[PDB]
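Report on one structure; see the data block that follows.
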Amino acid sequence: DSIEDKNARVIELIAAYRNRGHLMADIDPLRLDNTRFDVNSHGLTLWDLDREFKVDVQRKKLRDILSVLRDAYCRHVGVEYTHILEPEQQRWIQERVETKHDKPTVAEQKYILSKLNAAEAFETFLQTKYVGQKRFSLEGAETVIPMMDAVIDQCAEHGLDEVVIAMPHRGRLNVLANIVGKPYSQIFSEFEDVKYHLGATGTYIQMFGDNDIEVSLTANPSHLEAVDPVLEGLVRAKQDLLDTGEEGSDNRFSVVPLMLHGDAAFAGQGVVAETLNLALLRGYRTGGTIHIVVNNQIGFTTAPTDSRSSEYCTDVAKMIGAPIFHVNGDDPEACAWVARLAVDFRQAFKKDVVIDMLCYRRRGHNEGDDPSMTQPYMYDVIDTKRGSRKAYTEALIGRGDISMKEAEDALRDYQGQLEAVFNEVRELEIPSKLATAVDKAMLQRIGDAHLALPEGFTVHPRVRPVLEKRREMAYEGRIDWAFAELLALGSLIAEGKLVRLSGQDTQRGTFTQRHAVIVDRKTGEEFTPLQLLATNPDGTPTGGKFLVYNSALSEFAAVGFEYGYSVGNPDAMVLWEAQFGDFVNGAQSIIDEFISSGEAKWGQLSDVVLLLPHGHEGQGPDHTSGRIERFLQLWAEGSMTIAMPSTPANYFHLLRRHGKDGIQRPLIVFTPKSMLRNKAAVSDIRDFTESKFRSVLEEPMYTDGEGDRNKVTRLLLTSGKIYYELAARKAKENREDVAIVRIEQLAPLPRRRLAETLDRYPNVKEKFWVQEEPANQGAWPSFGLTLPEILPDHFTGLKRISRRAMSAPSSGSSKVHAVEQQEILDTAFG
Amino acid sequence: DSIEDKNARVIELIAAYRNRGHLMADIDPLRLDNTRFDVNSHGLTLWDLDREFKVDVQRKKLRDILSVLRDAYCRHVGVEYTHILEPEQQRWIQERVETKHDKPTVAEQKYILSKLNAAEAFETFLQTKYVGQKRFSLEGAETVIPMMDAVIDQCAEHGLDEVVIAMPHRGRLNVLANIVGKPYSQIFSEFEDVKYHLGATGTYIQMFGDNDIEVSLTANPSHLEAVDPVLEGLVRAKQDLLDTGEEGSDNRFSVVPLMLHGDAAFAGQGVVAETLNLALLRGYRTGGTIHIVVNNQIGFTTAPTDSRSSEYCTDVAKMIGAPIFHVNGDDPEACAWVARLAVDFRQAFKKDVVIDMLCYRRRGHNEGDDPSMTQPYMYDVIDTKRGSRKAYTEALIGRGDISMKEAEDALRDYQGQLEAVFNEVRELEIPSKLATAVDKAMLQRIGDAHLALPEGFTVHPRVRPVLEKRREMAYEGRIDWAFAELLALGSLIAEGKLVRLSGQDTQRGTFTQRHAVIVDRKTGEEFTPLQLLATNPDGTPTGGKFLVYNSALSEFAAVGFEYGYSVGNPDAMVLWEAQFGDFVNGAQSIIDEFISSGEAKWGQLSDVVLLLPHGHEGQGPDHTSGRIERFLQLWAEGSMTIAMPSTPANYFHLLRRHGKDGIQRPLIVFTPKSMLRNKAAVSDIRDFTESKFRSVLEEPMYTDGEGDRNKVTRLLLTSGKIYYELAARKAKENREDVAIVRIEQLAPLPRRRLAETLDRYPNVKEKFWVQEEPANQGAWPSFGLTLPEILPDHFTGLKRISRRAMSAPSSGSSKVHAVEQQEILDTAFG
Amino acid sequence: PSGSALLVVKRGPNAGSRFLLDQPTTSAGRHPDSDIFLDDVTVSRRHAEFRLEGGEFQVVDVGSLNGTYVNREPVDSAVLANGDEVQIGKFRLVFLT
Amino acid sequence: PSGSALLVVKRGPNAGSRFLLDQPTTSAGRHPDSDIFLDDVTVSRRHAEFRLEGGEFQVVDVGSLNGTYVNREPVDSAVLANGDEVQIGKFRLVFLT
Ligand SMILES: Cc1ncc(C[n+]2c([C@@H](O)CCC(=O)O)sc(CCOP(=O)(O)OP(=O)(O)O)c2C)c(N)n1
Ligand SMILES: Cc1ncc(C[n+]2c([C@@H](O)CCC(=O)O)sc(CCOP(=O)(O)OP(=O)(O)O)c2C)c(N)n1
Ligand SMILES: [Ca+2]
Ligand SMILES: [Ca+2]
Ligand SMILES: [Mg+2]
Ligand SMILES: [Mg+2]
């Protein structure tokens, strides 16, 4: 055949290596697949090895092309990059992977060996000194320590400010000692642990460089990968604070997320896809995450063939076009080199890089597990494997890189590392009294900001009346719920606070009520009225900012991210909004594992606000309830604040108190839908200037009007929008004998204010808890049990008025809903 | 430059089209990106157009190569396939996409037009006849109807048995009328809806073929993508029933999943990745899913740039190497052609295919939404777009495919379709009394099955005593919890029932207690002892089967799949097992939206069992509680059965009753960890042969021994493993005045049996509910409120003994745990 | 009966249904006032006609979108014979005489 | 004082710490019995020695894994001058005389 035919085959052989060489790469330290390892023979023969072929524009022999291709793609590094859509990114990897690599210096090699000495000495101590540390063993994966070191060092070489780590339990205390740099006295203070879940901060100092970098580790539950979006939010909050990245003056993103994973969890957990989906979003990007999968090719007892449907545990990363590097855990030099390349890619393209470190799990999953019961072949191979430290020491002698004296020096150092940890451990034998009210000038300034439009801006004809009605409300009163929320956030911004608000369609609002961002009818340009309050009338900044975004169609990653954002900046006002509260159950792992329990478990505090649209309106069981009963079940003294305000102003004070109380505590708010446009659910200017947050509320006839509380014999305790309906029935039926009291703050129950209020009704003979929600839902399951115990002289005999107990939050029929609703109001007045 | 240089460039130009041509393809019907659309000029010029180049082995001109490449990859179909690792699959797509395509016959074109007529007539009726149908409008996406039709038709052409559809709300009633084939009388029986969530079955008849195929649609919540694993489990259960696929005699997988999606939800929801991860697993594969994304390039008000971090909404499909086809919604012929190719790929390779149908959303997201408020550019373009039916009719006339008479015939047909739906709607003005006990021969047969090993099988030395101890237990008694579970499942198999058991490390058991599958120490071969009970002593099949698998590291997709599997086969015993009950919250959307509420909401029944390892042992807040209180909160009369058995035999009867009661109701079981190896938590042979399920239990001293119930003054009501500890304290402290009663069935509360039991204690002066769980957790929140109401003569004055209320399921310290536990036992006897 | 013909639905949602051909013209379509009302989106409002002139029965397409078929062959008009199959939309009818 | 030297930690976890050089041999390492105890995994059990013979101060590597550096240059042994920087593991010490 022609030289033209042979050339064609070489161009295709070059493409075959770049695309699929990773499949032939020697990445498995155990060499378990005997059928893993000729592509060359496809019209090309031994005769063509010395024939020259054109290459990008030099002319090289086939053997020279093959040696470069084999070294680059078929040794201890499996490169996946031809799936990347950006040609610049493919060319960048191709250039650094296909160049002739200069081997590490003896100094660098000795430094890697000192980190393997430290990693293995730490593990030996752990297994020896304490019982039940098998589940946390990094044995067979110690190369992750010089690899993490190389990541952090490379970040310090770029002059970045911090590396924040998220990881599961395997090798955590090893990471704390050898990466984070925590002393042994702190690591093993009182060992029984909770130490496998706590956060930590330290300073990394470069060995050959001039820079330092902050290194921190975040707190996490046992729930594998749940921390992934939490880390991202935490890093973004830090980036915003340092004026770096998306919301900063530089494009450096100088706070780096380093996310560690297990191979079974990285493939099976959906939050991984959800977090990767945040990587390039304006409201969630962190300039790219460095991911490390400690791929020990097992999940407790489960083989990769039962854990994933793809060649690699990292194939989910192809979702966002991230480059993936599969690296042999027995080659610490290739592991460190890939780590540095990854940081350089993240710096050049502000996008995620995935490192798949192939290794093994030397022990069973936990103390009292013979892993050969379920995987005999794997553990017969592992039982003959020499340790990575001794193998690397053996390699350096073999290659003549280090002398026999130097090997003895390295062995002396190891014993000194072991003696170091054994010796040190042996020797180890308020609320702020601030006013939430604002002046009339503040309310006016926020209303005027809605009309202070940019030059030549065109407002949509349907959005213009909203802007004008807000200037009217600000000066005249009759302020609705949607305006009161912006009055609260805008006035915090004016006071210098960072306010971050986000969720699905949050910019406009699900119910077309917010309009926090307005779109230019002719150019699509955005305008944020509250961003004007970040500047004082004299032009100087307040220090405040309005960061408002539309989220992705996620709950788990979005709620996790917002929780992490509040941990990353305790001074920020962070609010996440559900489309409807009914969808927040998709983020249950975050509510359970982080928001409701993080403080008691880890001492980690969060001031995150969750806005959950709630209310029975006939819109179905997936558009009715934020599951009040579940949040109330999770609650414990000082856990969270749980509220359901009935008034725009009482919600204003609720938010303002939350952002100014100097306490870090999550706030759960059951927000309205149709009550947003209820003409009665409106507030006076005075309610914003001359009042505070009211945890309990009475009818305005008893506080402002001419209402006689002594004629009252039946008292209806309620929360939410049903008050207005009960009150309307009271007005039409002219009933003086009945009064309605609203519990605005559900948790903590306001015992004192509730008592004081009921004492103003001396002739009450029957008390009733009124709710829209079924008997097994709403506030009744908890209130029914706690109210007669907490206040026995006020709630012993407290009966229930509600929808009947159901297996769903509501009926599916809006006609049934209308019938059930009239029944409650008829019983309340029966 | 040389012809060698020019050849090299052509080989690379060919690779550039196959790899990246999809980026230049005319896939957007709105043409919103003005910068979307020369690659040719890279050393190649106008002069080289007529130069011949070698191709796979013919010689073609550059213009001939370019025309094929442009037709195949740059017209109305964007093909993504070069990311697929299997070369056979890449070659299969390349051959069918790069061939010269024969245009449809006039008959086929007229048939597509009749389906657009039906799709548009249906939509026109919907918007006209009823108010508030804007949120469900398929307007701008009607091409999905001939596309779905082509999918189903192609499945019928392969002679398959059924197509099962899962989809969100958009165009559902249109799918029901024009795809599922339900009549208008059923579709609009009583319109107010719940009709957007119900299941349906119909028969599809081919228009040009000889075959019929069953078409069904599954029920789903408003939670987008939650139904994805449910559909997969439902299809797998159907496949297993038809003896097709993974657990069948043929490799046909003749039940096809057709999964529809929205573009924002497909990119943001983590369950999508989790379900794609099931696609090739032994225990979860369905032979490949056909996915359709109705890509209207908007998510309520959110633009794709805020919803995803990748070029396409379908990039998550690259995770499992699925081919992706981006297709212009304005080209119904290309839409139908891609649909048929997809079914052929799924048949050839038993793997998922993703179809990204690019379209638009003609209206706002709901009635009273001006979508130009948030997207003015998109809706200024949409407002000028002609409908797909009229555009296709205009195309066929233009191309001369149909005559003017034929166009009038098509317009006459449309009016007849509109009149058809307007006229039809106008004219529309028990438990089985079965014994759960087995004979001694059955118990012996199951014990003997553990030792009836295959010829030349080598058992692991640590697994051999387990096998021998089970033969001993079967003949001698002292049966532990792990054996009683297998006694229950094995005896159901012997009776002919299909038993499917799965979860993380379920084959062996998390606590090395199950050993349902045993591994050959020398060859890795698997042996399933209970699979021997599928055959009678005479060799004839029983009709029973043991399907036991290790799941992926998923909860959402695994629990969803098992729920769907129980809906797909009501006769199967389906059990999902959590590693620890604490991880089931990752599947909260499935528990809330399907398991606990599917029957009340949709009339859809499930008999799924959830095994949730539960118990306070000092192992942390993520290894202690399955959140009993949350399941009890969700419960309503006839919703679910909730149990926490304390005895191996009482658990045996619980499972046997569940599988033989002839009732489809989910079963939630709080299963043990350390109580599995408790020497006291053992049962007699007689408890399995001469007894039934006991919802309430007394101490064996009062039922078998010489216990005097009249000396009892204090009664301790409990559930779970804490009984043994209380009983041990009673034995050591020799206390006759105290008795312990166990509530084995938590829901439904057994009022009658509980009453009967307490009546046998006439001298009781103080009752106490004893639990390990904090005051706000366990059974107390519900029992504390319901027990004095349900039985006022028995539980008025019932006090609580437990751990204090906490924000987490437990303390992190095992020392605190040990102190708190001794405190409860000390208070119980204080 | 002699001279009169029969149509039997063999494939379609109303399989087993029978229509007697005893008139000069017998309309087949989706219009509810059709002599043979074949209810499906594939059948046009006015689809076909079964005509009896002299002794022979004829099927005639009267402007349907999906056409009329006789023994899998598209026709504008066709003489029918005992055992012939007529396709009107997704329906397959068997002609007996 | 005259004849005696000083070591000041400028880079390391104990930055600001000072060690007086007033002996014939002054050991530097991770052994807790070291004259200059530099606590880090990068410093060997027995790392360096500061030797005073005659008038000149010398730094000597005594078999460490990561070596000893004087003004960013690796050494086996080196004479020290006022203002020189010694690197022992991640620690950077400033020599004053
Ligand atoms: C979300 C959720 N769901 C399930 C689990 C359970 N769970 C764990 C413990 O919690 C339990 C057992 C133990 O005692 O150690 S460890 C584990 C296997 C992890 O496999 P991997 O990712 O490959 O990592 P590796 O261990 O480094 O090889 C599972 C599946 C969980 N933690 N979180
Ligand atoms: C899991 C979860 N989380 C959030 C939602 C909320 N939610 C919906 C309603 O439920 C609410 C609003 C409405 O009134 O219609 S519709 C919607 C947007 C869907 O975007 P898409 O996927 O591109 O589809 P398309 O609509 O065809 O363009 C969202 C985000 C949900 N349903 N489930
Ligand atoms: Ca606060
Ligand atoms: Ca049952
Ligand atoms: Mg693993
Ligand atoms: Mg959409």
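We're sticking with Swiss-Prot numbering for chain A, so the shown stretch reads 361-397, 404-422, 427-562, 575-811, 827-1227, in order.
How was it done? The header gives X-ray crystallography, 2.4 Å.
Cβ atoms are placed via backbone N, Cα and C, with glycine included.
According to Swiss-Prot, the mutagenesis experiment A:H539 to A carries this note: Loss of KG decarboxylase activity. According to DSSP, A:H539 (mutagenesis position) is assigned to coil rather than to any helix or strand.
Around A:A646 (thiamine diphosphate binding site), the same-chain residues six or more apart in sequence whose CB sits under 8 Å from its CB are A:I680, A:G681, A:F682, A:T684, A:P686, A:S689, A:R690, A:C695, listed in sequence order. Residues or ranges marked as thiamine diphosphate binding site by Swiss-Prot: A:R540, A:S604, A:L606, A:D645, A:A646, A:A647, A:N678.
For the mutagenesis result A:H579 to A, the note given in Swiss-Prot is Loss of KG decarboxylase activity. Sequence-distant contacts of A:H579 (mutagenesis position), defined as residues of its own chain at least six apart whose C-beta falls under 8 angstroms from its C-beta, comprise A:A601, A:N602, A:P603, A:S604, A:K998, A:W999.
DSSP classifies A:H579 (mutagenesis position) as coil under the three-state reduction. The 2-oxoglutarate binding site annotation in Swiss-Prot covers A:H579, A:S604, A:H1020.
The C-beta environment of A:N678 (thiamine diphosphate binding site), restricted to residues of the same chain at least 6 apart in sequence and closer than 8 Å, consists of A:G510, A:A511, A:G644, A:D645, A:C741, A:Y742, A:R743. Residues or ranges marked as Mg(2+) binding site in Swiss-Prot (evidence: experimental evidence): A:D645, A:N678, A:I680.
Record note (Swiss-Prot) on the mutagenesis of A:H747 to A: 40-fold decrease in KG decarboxylase activity. In the three-state DSSP assignment, the secondary structure recorded for A:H747 (mutagenesis position) is coil.
Taken residue by residue with DSSP, A:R781 (mutagenesis position) is part of neither helix nor strand, so it is coil. Swiss-Prot gives this note for the published mutagenesis A:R781 to A: Increase in KG decarboxylase activity.
Quoted from Swiss-Prot, the note on the mutagenesis of A:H1020 to A is: Loss of KG decarboxylase activity. According to its DSSP assignment, A:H1020 (mutagenesis position) is coil.
According to Swiss-Prot, the mutagenesis experiment A:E1034 to A carries this note: Loss of activation by acetyl-CoA. The DSSP secondary structure for A:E1034 (mutagenesis position) is coil.
A simple way to gauge crowding: the CB of A:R1150 (acetyl-CoA binding site) has 16 other CB atoms within 10 angstroms, across all the protein chains here. Among the features that Swiss-Prot reports, acetyl-CoA binding site is placed at A:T1038, A:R1054, A:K1089, A:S1092, A:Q1142, A:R1149, A:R1150, with the record citing experimental evidence.
Other Cβ atoms within 10 Å of the Cβ of A:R1062 (mutagenesis position) number 15 in total over all chains. For the mutagenesis result A:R1062 to A, the note given in Swiss-Prot is Loss of activation by acetyl-CoA.
A:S1092 (acetyl-CoA binding site) sits 16 Å from A:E1034 (mutagenesis position), taking the CA atoms of both as reference points. Its Cβ taken as reference, A:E1034 (mutagenesis position) is surrounded by 10 other Cβ atoms within 10 Å in the chains shown.
Proximity to chain B (CB-CB distance below 8 Å) holds for none of the recorded positions A:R781, A:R1054, A:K1089, A:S1092. Note on proximity: among A:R540, A:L606, A:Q1142, A:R1149, A:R1150, the binding-site residues of the record, the Cα nearest A:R781 (mutagenesis position) is that of A:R540.
Within 10 Å (C-alpha to C-alpha) of A:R1062 (mutagenesis position) lie the following recorded positions from A:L606, A:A647, A:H747, A:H1020, A:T1038: A:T1038. Neighbour list (A:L606 (thiamine diphosphate binding site), Cβ cut-off 8 Å, at least 6 residues apart, same chain): A:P538, A:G644, A:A647, A:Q651. DSSP assigns A:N678 (thiamine diphosphate binding site) to coil in the three-state reduction, outside any helix or strand. In the deposited model, 15 residues between A:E811 and A:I827 are left unbuilt, and the Cα atoms of these two flanking residues are separated by 35 Å. In this structure the alpha carbons, written CA, of A:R1054 (acetyl-CoA binding site) and A:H747 (mutagenesis position) are 48 Å apart.
A separation of roughly 41 Å, to the nearest angstrom, links the Cα atoms of A:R540 (thiamine diphosphate binding site) and A:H1020 (mutagenesis position). Among the mutagenesis positions A:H539, A:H747, A:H1020, A:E1034, no residue is found with its Cα located within 10 Å of the Cα of A:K1089 (acetyl-CoA binding site). Once the 12 unmodelled residues between A:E562 and A:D575 are set aside, the endpoints remain 6 angstrom apart, Cα to Cα. Highlighted in sequence order, A:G644, A:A646, A:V676, A:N677, A:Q679, A:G681, A:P686, A:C741, A:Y742, A:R743 have their Cβ within 8 Å of the centre of the Cβ atoms of A:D645, A:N678, A:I680, the residues recorded for Mg(2+), and are not part of that set. In this structure, the CA atom of A:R1150 (acetyl-CoA binding site) is 17 Å away from the CA atom of A:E1034 (mutagenesis position).
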